[PDB]
Amino acid sequence: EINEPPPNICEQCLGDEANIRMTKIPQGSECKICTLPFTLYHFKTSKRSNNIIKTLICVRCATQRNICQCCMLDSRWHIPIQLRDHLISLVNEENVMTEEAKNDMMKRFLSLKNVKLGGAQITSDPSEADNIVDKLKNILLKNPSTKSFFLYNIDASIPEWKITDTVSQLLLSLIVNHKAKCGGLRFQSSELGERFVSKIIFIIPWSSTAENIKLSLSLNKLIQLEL
Amino acid sequence: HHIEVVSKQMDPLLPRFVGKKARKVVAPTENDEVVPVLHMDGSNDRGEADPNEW
Amino acid sequence: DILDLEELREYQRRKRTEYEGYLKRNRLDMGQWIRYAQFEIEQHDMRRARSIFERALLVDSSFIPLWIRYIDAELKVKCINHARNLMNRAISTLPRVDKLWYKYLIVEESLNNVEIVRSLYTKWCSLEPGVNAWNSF
Amino acid sequence: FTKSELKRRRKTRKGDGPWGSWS
Amino acid sequence: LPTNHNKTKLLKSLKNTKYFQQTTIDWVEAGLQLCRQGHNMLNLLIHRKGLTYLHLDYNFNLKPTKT
Amino acid sequence: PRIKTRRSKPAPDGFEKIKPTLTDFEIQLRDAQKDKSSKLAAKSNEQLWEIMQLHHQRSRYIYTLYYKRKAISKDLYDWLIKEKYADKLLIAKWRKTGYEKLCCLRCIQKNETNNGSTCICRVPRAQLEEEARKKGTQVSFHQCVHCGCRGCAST
Amino acid sequence: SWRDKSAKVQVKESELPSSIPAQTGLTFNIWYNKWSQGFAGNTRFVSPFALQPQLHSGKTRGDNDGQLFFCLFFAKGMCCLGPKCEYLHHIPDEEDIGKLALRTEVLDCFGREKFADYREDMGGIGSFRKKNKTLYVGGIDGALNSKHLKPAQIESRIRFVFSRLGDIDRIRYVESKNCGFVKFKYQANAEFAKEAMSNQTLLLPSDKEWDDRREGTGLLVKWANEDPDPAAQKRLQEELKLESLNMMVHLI
Amino acid sequence: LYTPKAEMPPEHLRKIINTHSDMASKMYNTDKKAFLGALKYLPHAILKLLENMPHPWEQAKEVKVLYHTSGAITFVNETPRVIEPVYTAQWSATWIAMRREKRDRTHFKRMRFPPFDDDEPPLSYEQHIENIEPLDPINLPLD
Ligand SMILES: [Zn+2]
Ligand SMILES: [Zn+2]
Ligand SMILES: [Zn+2]
Ligand SMILES: [Zn+2]
Ligand SMILES: [Zn+2]
Ligand SMILES: [Zn+2]
């Protein structure tokens, strides 16, 4: 067909140059969504930037999701499409999903339809977007040199990276199991351990209403062991 | 924001249009606007006597 | 026989594949469409049933019984606005058939939205329908 | 730019002629 | 009567692009290279089709390997 | 270097001096021609550049002999050109100002290049450095694709 | 540190392996590079190389450039271009992840485009539609040449392997399913590991089956479907909410 | 802004061809597609090659050639043109030379066909032919 729709690329993505020189290969790939030929556009963001940016999805797909054609992010807010749909679902509603059909024939069919998906209807008209934003805003308002510890009382939600980074701030290896919470921490040296301890949800023995805590630990530990 | 579009000439060995591969595609109708089907008649005597013949 | 969930899913799939296949050959066998839609209804997945009805409608609008079946299906799950919207759409498409109008009317009557039935009746009569319409009104 | 600066700097390329290394 | 409007030859067209270069090669070299090229082409085509059981002989005498 | 026929006019007097120099080049080319099965892409290109640079060097040698050194006779040079020990076009380019150094002819065809412009190797290193400084980055490239050209050395 | 030294070559292209794997069939197929006339027996095998990161990681052509993508062959531990490689040669960190965070939504840290759906296995490079950070780690039975180790031993060895390549969100071995679930700090990291330990060995020099490491079948590092377990589902939901609060405050 | 093509070093082309005999990587995956594409133009190429057959008095005829950067095709760009009366003279000389040969020789060994067996591949021009010198062509000795 004729090159009727223009490409739908966002700003951040595209880069801060007054004039880039991109190329268009027409009928130039199947897209990353709907397996369907489209005009593939691509460009180096700078002249000497090594990474080309190619337009992954087709323009119809882009419109449908109301997104960038290179970022796969909403053209307004520059955020993941799923995430934006979640946000929209949260404010003003209870349910807004954008279901892509994972069957190769049906996806094509869906792509063909000139109909916006859940979140796309909000983000297309800027007035509605603004309204959503304001509503969202409204909604808002003793050192034996062990080098090897066994840390307990670990919040189930906390990750190891948070732990290790915290330790670094207070300064290696680490072992955590979120089932047991038997955080089998180990330092690269004993001197380092000493340094740490001397520098001191931080319940910390040095093995190599606390009672109830111990019980909770106990049962959880047992369960973990059975697993 | 402003940009220059170009068409890079490609090797005349490799397929000109890599995309197109004779896909089977079902069409969505997109009859979003409704349209009537609107006939004006009401036949009772001839319209009921006929089916016995037809 | 149909015990666990995943197994039921498989059953649903297989059945669909049959139904879909039979539709593929005879795009028009509305008996086959409506049967399939009944299957969807039975499964208690309403959206899919609706989709089936829509597709069926597209394939052949003029088959009134299909429309009626869809309507009544919608009514079944107390999804009354959908039924109403659809029935309005049916009217828009095929106003000169009477049974659609009557279906609408009975629905509204049972609903006891008497004002709306008056209003609609005014519309229908305004289109110079059959004498029957007038008399019923 | 001084042409002696280019004279000193084109011997910094560890290879000879067209292929230079330039570190 | 040869039609005149089509004055974009094949070689000329190819020359226009970057993907071809030109060299002075001995005619025998051209030949041998073109046999090699042709052989590679046809084998590529056949394998692409999937039917690897059709063995091209280097003398372009095609025959099946297996029954 | 082509193949000696009846139609080949034999090499004049002063060729006996140079033979072993370009002999080496020939040998190298033979070495550079074989299935050095480089699974890799970049390295494969590198091999190709080795032939290209070698060609440049050979032609460059003959150019030097003729023009800069001013040693070999004109007839001999002509013969060499005819036989194609040295590329004539490249030599011509060299003779012309601006391209005193020039990797090869492929790096100055503005048609072949997608941007209607020469190979970046032709950009003098200083200019590139300046550009990089202005931007913040360093020299992004180290050799172009058409030949092994870490700067084409206009300067 | 990696930044202190230039990256060593993994293996010279002489040492690199050819593209003619195993003769699985009767004849070779030129246009596919696969084999044919017979698909008797499984294809997969164990990686000869592995990313020993401190012995390998370093500067590149890329570290000069600001190439935003890491070397697949570095992860595989077989890059034949060491310092001359354009793709980078080091473990992904917050600085580099942060640097490429725009583009990495659409594609991997190996600079290759993600797809609509996971490849039915959840086996290949991830889908764009999910921002998954969790690798399923099958084939541990195969990865250790049928070594009857302890679950503790297994999980520890796994930890030793994947913690080396990226910052961990959590790991948990499952005795009842003989597999791992190795949630990572970042998607880039996840991508990196997922290649870096694909087809690798869990064995060690201390183990007796060290010279038989090649002969088995390597780690099946794939991507993980989220657990049915509502214990973690809730956590995930909470995390999502938290993230949403961040971005939403960032919009104004 | 035009310029002619680069008379490349034929060695380059040779190298390329050598490379594309052992083709089995994701490297040159698109080059295989190139090869397939080139089947369109292979008959054209063949025609050109047969057009510049070295006549029986040319010992070792060179020719200009276009070739794909991936060595998927090798055209014979030069058109084989001749001064008509001169051409006739050459053929006449070969006609008489050939006839003479026929006259003199008691037996005349013909070439066995085809020349090479199916096992024997297309031998490399550089490795075998480019070293060895060709025999003297046919041309009646002139006063
Ligand atoms: Zn964008
Ligand atoms: Zn699409
Ligand atoms: Zn060059
Ligand atoms: Zn260059
Ligand atoms: Zn150059
Ligand atoms: Zn590398």
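Numbering of chain G is taken from Swiss-Prot, so the residues present carry the numbers 3-254, in order.
Yeah, the Cβs are placed from backbone N, Cα and C, and that goes for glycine too.
Per Swiss-Prot, domain 'RRM' is recorded for G:135-228, and the stated evidence type is sequence analysis.
A mutagenesis experiment is reported in Swiss-Prot for this position, G:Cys73 to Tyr, and the note states: Inhibits cell growth. Look at G:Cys73 (mutagenesis position): DSSP puts it in coil.
For the mutagenesis of G:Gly79 to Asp, Swiss-Prot gives this note: No effect. Synthetic lethal when associated with CLF1 lacking a TPR domain. The structure shown keeps the original residue. A coil conformation is recorded for G:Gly79 (mutagenesis position) in the three-state DSSP classification, outside any helix or strand. Around the Cβ of G:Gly79 (mutagenesis position), the same chain contributes G:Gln12, G:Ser49, G:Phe51, G:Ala52, G:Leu53, G:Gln54, G:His58, G:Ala198, each under 8 angstroms and 6 or more positions distant in sequence.
Neighbour density for G:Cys87 (mutagenesis position): within 10 A of its CB lie 22 other CB atoms from the protein chains shown. Here Swiss-Prot notes a mutagenesis experiment, G:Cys87 to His, with the remark: Inhibits cell growth.
Applying an 8 A CB threshold to same-chain residues 6+ apart, the list for G:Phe186 (mutagenesis position) reads G:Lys135, G:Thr136, G:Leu137, G:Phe164, G:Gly168, G:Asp169, G:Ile170, G:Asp171, G:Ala192, G:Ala195. Under its mutagenesis entries, Swiss-Prot includes G:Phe186 to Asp with the note: Inhibits cell growth.
The distance from the Cα of G:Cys87 (mutagenesis position) to the Cα of G:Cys73 (mutagenesis position) comes to 8 Å. Counting residues of the domain 'RRM' (G:135-228) by DSSP class, helix then strand then coil, yields 27 helix, 22 strand, 45 coil. Under the three-state DSSP scheme, G:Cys87 (mutagenesis position) falls in the coil class. Summarising the environment of G:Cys73 (mutagenesis position), the number of other Cβ atoms within 10 Å of its Cβ, over all protein chains shown, is 29.
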